[PDB]
Amino acid sequence: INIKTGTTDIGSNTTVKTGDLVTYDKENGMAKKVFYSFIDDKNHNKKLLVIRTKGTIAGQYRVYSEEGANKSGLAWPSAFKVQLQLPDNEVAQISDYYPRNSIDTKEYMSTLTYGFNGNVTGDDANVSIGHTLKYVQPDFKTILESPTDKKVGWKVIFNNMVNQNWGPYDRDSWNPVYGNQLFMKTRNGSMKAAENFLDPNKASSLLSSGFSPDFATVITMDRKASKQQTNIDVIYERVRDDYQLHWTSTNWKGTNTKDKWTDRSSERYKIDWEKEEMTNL
Ligand SMILES: [Cl-]
């Protein structure tokens, strides 16, 4: 892509060594790309590591069940989560993360720079490193989760949605006749439940296709520290709700159980600050 790998001198006796890693999780419908950047400033007491987490999480919007023509279930992704976590015994600390706060915009973007003070600062502080964050979240919201020096996590959760001019609806919508009409195609149509689900092409590309995260986590590591190797766990995660259409005696009625299924993908990475390398275990 536009993300280069290699080593550049970004000035003031500072080097940016960048590499990449890829792991396919075909079971969970996940391609998990990681671009890492070692910012080694000879004038700073700490080496910096930017872990740009990328790839694709397929939405896997699909009809999973059918009981005659009066009942059917639907699995739809209600949340995409990326998390990074450092075990407790480690010396390394999470100094910074992007997005830094909640993002309600359908598009997020940020260009990461190094300010030669040991601080990575995002704008949308002088010279750029090779990363410009960009991701899209139609009908979705981004939320930061319990950030500490040992764990950071982003949660891209479903917000609201217009349903062929009926909407807007969310996971909590209710109607005394039709219940939750989120993905309900027709209110009184004559067809099998399996066929009365909204076309995913008429909705968020996070539902039909999927979500492509682009988050940066910054890790600081003291040079004088004894143990100069570090483990870090990176988790990609999909939460899928269960939307069921049941034919009542008169009309169609929808229900939505939250967070019924959660598919969790996890990889461990060895960080070597001296060799400035990142590898899978
Ligand atoms: Cl209504």
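Residue numbering: from 1, along the chain as shown.
So this one's X-ray crystallography, 2.8 Å, going by the header.
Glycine is no exception: its Cβ is also placed from the backbone N, Cα and C atoms.
Quoted from Swiss-Prot for the published mutagenesis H44 to L (Swiss-Prot position 74): 7% of normal hemolytic activity, reduced toxicity in mice. Swiss-Prot gives this note for the published mutagenesis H44 to I, R or T (Swiss-Prot position 74): No oligomerization, altered hemolysis, near wild-type target cell binding. Quoting Swiss-Prot on the mutagenesis of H131 to L (Swiss-Prot position 170): 16% of normal hemolytic activity. Quoted from Swiss-Prot, the note on mutagenesis experiment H131 to L, P or R (Swiss-Prot position 170) is: Decreased hemolysis, wild-type oligomerization and target cell binding. What Swiss-Prot says about the mutagenesis result for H246 to L (Swiss-Prot position 285) is this: 46% of normal hemolytic activity, slowly toxic in mice. What Swiss-Prot notes for the published mutagenesis of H246 to I, P, R or S (Swiss-Prot position 285) is this: Nearly wild-type oligomerization, hemolysis and target cell binding.
Here the features listed in Swiss-Prot are painted onto the structure.
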| residue | record | Cβ neighbours (10 Å) |
| --- | --- | --- |
| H44 | mutagenesis position | 19 |
| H131 | mutagenesis position | 25 |
| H246 | mutagenesis position | 15 |
Between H246 (mutagenesis position) and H131 (mutagenesis position), the C-alpha gap once rounded to whole angstrom: 48
Where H44 (mutagenesis position) sits in the secondary structure, as DSSP reduces it to three classes: coil
Local backbone state of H131 (mutagenesis position), from DSSP in three classes: strand
Nearest-integer angstrom distance between the alpha carbons (Cα) of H131 (mutagenesis position) and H44 (mutagenesis position): 21
Interval of 9 unresolved-in-model residues, reported as the Cα distance (Å) from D124 through to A125: 13
